[PDB]
Amino acid sequence: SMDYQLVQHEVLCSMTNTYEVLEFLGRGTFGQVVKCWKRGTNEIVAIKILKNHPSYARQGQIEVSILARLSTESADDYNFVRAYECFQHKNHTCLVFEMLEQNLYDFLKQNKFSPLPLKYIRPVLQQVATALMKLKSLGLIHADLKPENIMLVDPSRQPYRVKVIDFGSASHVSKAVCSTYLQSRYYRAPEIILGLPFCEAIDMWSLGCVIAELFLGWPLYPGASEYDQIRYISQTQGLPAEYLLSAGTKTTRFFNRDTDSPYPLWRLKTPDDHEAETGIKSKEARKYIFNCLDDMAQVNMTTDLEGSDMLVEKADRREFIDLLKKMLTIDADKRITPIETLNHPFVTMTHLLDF
Ligand SMILES: CC(C)(C)c1ccc(-c2coc3ccc(-c4cn[nH]c4)nc23)cc1
């Protein structure tokens, strides 16, 4: 229908190159990704075919332009997917990319959703943080940072080497209206849930969510709904400060003023009450429930580690949970920046130089 009918050995012809399709890789919201041979060479490329509908075309245009703007000496050094050229094929916008093998969700699934050791998280974090730092420097917001939009180039030959993909939803800071609906729910920053002003800082929330997921091998805050998403956060991290709630355009979707402002007593709607007045049922969707983020320090501790090698782990976790809290700071103004994360002990390993 909206999805171009895949053809058994289709020839996708741009103006400078021609491409043979080898493998249908799957379909997403944007469209489908197909593995292709670049005729008369030895290189294999991923080609994103967007849906026929005009909207997607802008999304591709948006993405195209940002990749156009991000076309420079090296995407490789700042760990975002190399885009090559954009072309039309039967009322279909097609984008050519470097082939990438596996997103972090697929990887985790392959690993039976067992937690990733911190020593393999670290490089991933470094790369994504680096990407974010580049984005900031261009005043860009990615706005869909999530496991499926971080892809391992080639896990076997290049362990833990990642590219950020999909700049379809990306955006300049100068254009960021309050109470815009952005981000995958699990990776959505409070400032979007509550309808507060926002910027590149939202991506840092997503990054925190991603690294916690990796640590746990399951999402930290898997809300079925914005109500659930904010309830979960609130349980673990406390209610967002009054000043945040009072300013949010969406606050009263989820919270009541139990006393009149000024100095209002904000309380989360009870799940029951919420259900009553919305027609949305509250679920319990999470494998791990934490009274605070500190308690993450102690879960899934290896029971097969002696002396110095457990001390190291203890140290490492402490550094991790310290960065994670900074990343998952509800007020964006107080939230750690990419550069700061890059100079945090957990990344730089300064905390391990004496073992
Ligand atoms: C099946 C599904 C939808 C999860 C998927 C997604 C991406 C890819 C993919 C494989 O290599 C790629 C290279 C670039 C991109 C891309 C997506 N945006 N912007 C770039 N995507 C890919 C393969 C499968």
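Counting starts with 1 at the first residue shown.
How was it done? The header gives X-ray crystallography, 2.7 Å.
Cβ atoms are placed via backbone N, Cα and C, with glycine included.
The domain 'Protein kinase' annotation in Swiss-Prot covers 19-347.
The feature ATP binding site is assigned by Swiss-Prot to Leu25, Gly26, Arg27, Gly28, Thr29, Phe30, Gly31, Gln32, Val33, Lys48, with a curator's inference given as support. Taking Cβ-Cβ distances under 8 Å and a sequence separation of 6 or more, the neighbours of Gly31 (ATP binding site) in its chain are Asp3, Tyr4, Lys48, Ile49, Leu50, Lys51, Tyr56, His92.
Around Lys48 (mutagenesis position), taking its Cβ as the centre, 24 other Cβ atoms fall within 10 Å, counting all chains. One mutagenesis experiment named in Swiss-Prot is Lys48 to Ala (Swiss-Prot position 228), and its note says Locates in the nucleoplasm, no effect on interaction with RANBP9, but loss of kinase activity toward PML, RUNX1, EP300 and DAZAP2.
Under the heading of mutagenesis, Swiss-Prot lists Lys48 to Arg (Swiss-Prot position 228) and annotates it as follows: Abolishes enzymatic activity, no effect on interaction with TP53 and TP73 or on BMP-induced transcriptional activation. Enhances BMP-induced transcriptional activation; when associated with 359-AAF-361. Taken residue by residue with DSSP, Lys48 (mutagenesis position) is part of a strand.
According to Swiss-Prot, the active site, proton acceptor annotation covers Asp144. A 10 Å cutoff on Cβ-Cβ distances gives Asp144 (active site, proton acceptor) a total of 21 other Cβ atoms nearby, all chains included. According to its DSSP assignment, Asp144 (active site, proton acceptor) is coil.
Comparing Cα positions, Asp144 (active site, proton acceptor) lies closest to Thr29 out of the binding-site residues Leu25, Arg27, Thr29, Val33. Residues within less than 8 Å, Cβ to Cβ, of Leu25 (ATP binding site) and separated from it by at least 6 positions along the same chain comprise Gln32, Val33, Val34, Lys35, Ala46.
The DSSP secondary structure for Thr29 (ATP binding site) is coil. Neighbour density for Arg27 (ATP binding site): within 10 A of its CB lie 15 other CB atoms from the protein chains shown. Least crowded of the binding-site residues (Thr29, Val33), judged by neighbouring Cβ atoms within 10 Å of its own Cβ: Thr29.
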